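Report on the following structure.
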Protein chains: 2
Amino acid sequence: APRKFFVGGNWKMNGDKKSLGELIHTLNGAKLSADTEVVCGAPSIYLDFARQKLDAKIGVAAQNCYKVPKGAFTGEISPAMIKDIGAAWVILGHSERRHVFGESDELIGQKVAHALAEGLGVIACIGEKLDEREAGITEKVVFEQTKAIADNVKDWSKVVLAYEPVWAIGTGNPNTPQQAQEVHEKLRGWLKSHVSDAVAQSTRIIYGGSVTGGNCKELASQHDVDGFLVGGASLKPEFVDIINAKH
Amino acid sequence: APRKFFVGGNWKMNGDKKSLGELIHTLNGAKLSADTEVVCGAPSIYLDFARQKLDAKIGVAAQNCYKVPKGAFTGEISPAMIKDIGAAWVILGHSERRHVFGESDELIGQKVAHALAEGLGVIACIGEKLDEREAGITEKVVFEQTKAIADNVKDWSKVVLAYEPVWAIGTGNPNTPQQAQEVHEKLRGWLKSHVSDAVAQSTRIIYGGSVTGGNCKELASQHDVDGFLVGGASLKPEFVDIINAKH
């Protein structure tokens, strides 16, 4: 019944085998709350290494993939490859894919369709730019983004919605608990009106954007914040405190 | 003095561990002309695997990278990571990066400056689209693209220029020997007037676009075609025949 608390650790473009080995070793040894679903997004070049070294009970997420299993797409990786090395997650639509690398909603949606059909779980990311927030269209944008994802999700049981407002990522400027709750509440409302009651109640909507061990307790306690997408802090020992946000 | 014949196999988004493992075993065992510098561009998720399994006499290229060693760039890998798993090459400015994923000359130029500064060798790709070819601006375009690379190259000893017209990639419609010679000749001329004689005479300009065991011999025998960037056929046993184009 109650949604399992979920924290994903997006390492982004960071680390080598030495430092990621140390990061994993610390994680493998830490007292983690059994309640928490943990997944680590490793750089593609280290995904295989990450899955070998990480405890099986911690999942491994690719930081992106493409929308068919193979083809002339130099630089891309496909879900089949991600499954091939034993990872079971991909992060899709991350703020950086949309706004640094120009990945459209149509492309993200296709990626979501493909990854789910290949048996991966997806952390689908959404979020509005600061200018969109002050223009008043936060809802309009995240809903549009959520819909483009939702149009390609038959089974929500393996999707985690991740709300990361662009102006909070890497900035040390996180949503207050109140702000995150507000947007999460509205997304869950979206799911309830556009998909189903069950999917709204069962789907995890995690908060990303400058989450730390110091601010995570209070973000986690909000009714509709089901966990965290963590970037900068996911490279640090305080990722453990974040996994343990509730406890 | 004479430029070493160079063949790069760009596997693009293809393979799993079983099948690349078979591709590598075949390649490792093949009678290859000692004359030929061979490099294999593996998918990023398989880079470490490819370097382990491939003979050290064959080089390994990443299919892309980004322009700083580390940071908030979800989905990206850096030269430091590529070096870290023991690969010495990156393919940059591939047709697919430019025309499927929208990578610009400015960005590709930054990637080249970084990769070279980090001590990777670079296979820098250039090429006009069909519509640009019939507009009669092939020269203008490849020159522009070559310049954007050249502005970020202090030491050409680790660069290979790759001319791959978009209409020739994967189409079974390659440049005739005559067509590639013509463009190659003009690129070499550019290098002479814009960089130096020595750089013009020493820099490999390889041709890409539908190179097969059947057509490679006659392309290789052209005065200014120094080798090949091979996609489709690089996944096949005839990659060996292409490595052996000259003999």
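We number chain B the same way Swiss-Prot does; the residues here are 2-248, in that order.
Every residue gets a Cβ built from N, Cα and C, even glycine.
Pulled from Swiss-Prot:
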BINDING   B:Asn11, B:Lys13  substrate binding site
MUTAGEN   B:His95 to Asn  Reduces activity 5000-fold
ACT_SITE  B:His95  active site, electrophile
MUTAGEN   B:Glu165 to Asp  Reduces activity 300-fold
ACT_SITE  B:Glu165  active site, proton acceptor
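Swiss-Prot feature annotations superimposed on the structure.
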| residue | record | DSSP class |
| --- | --- | --- |
| B:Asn11 | substrate binding site | strand |
| B:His95 | mutagenesis position | coil |
| B:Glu165 | mutagenesis position | coil |
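Remark: of the recorded positions B:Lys13, B:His95, the most isolated position is B:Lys13 (fewest other Cβ atoms within 10 Å of its Cβ). Of all Cβ atoms in the shown protein chains, 26 besides its own fall within 10 Å of the Cβ of B:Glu165 (mutagenesis position).
Take the CB of B:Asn11 (substrate binding site) and look out to 10 A: across all protein chains shown you find 29 other CB atoms. Cα separation, B:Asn11 (substrate binding site) to B:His95 (mutagenesis position), rounded: 10 Å. A separation of roughly 10 Å, to the nearest angstrom, links the Cα atoms of B:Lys13 (substrate binding site) and B:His95 (mutagenesis position). In this structure the alpha carbons, written CA, of B:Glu165 (mutagenesis position) and B:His95 (mutagenesis position) are 8 Å apart.
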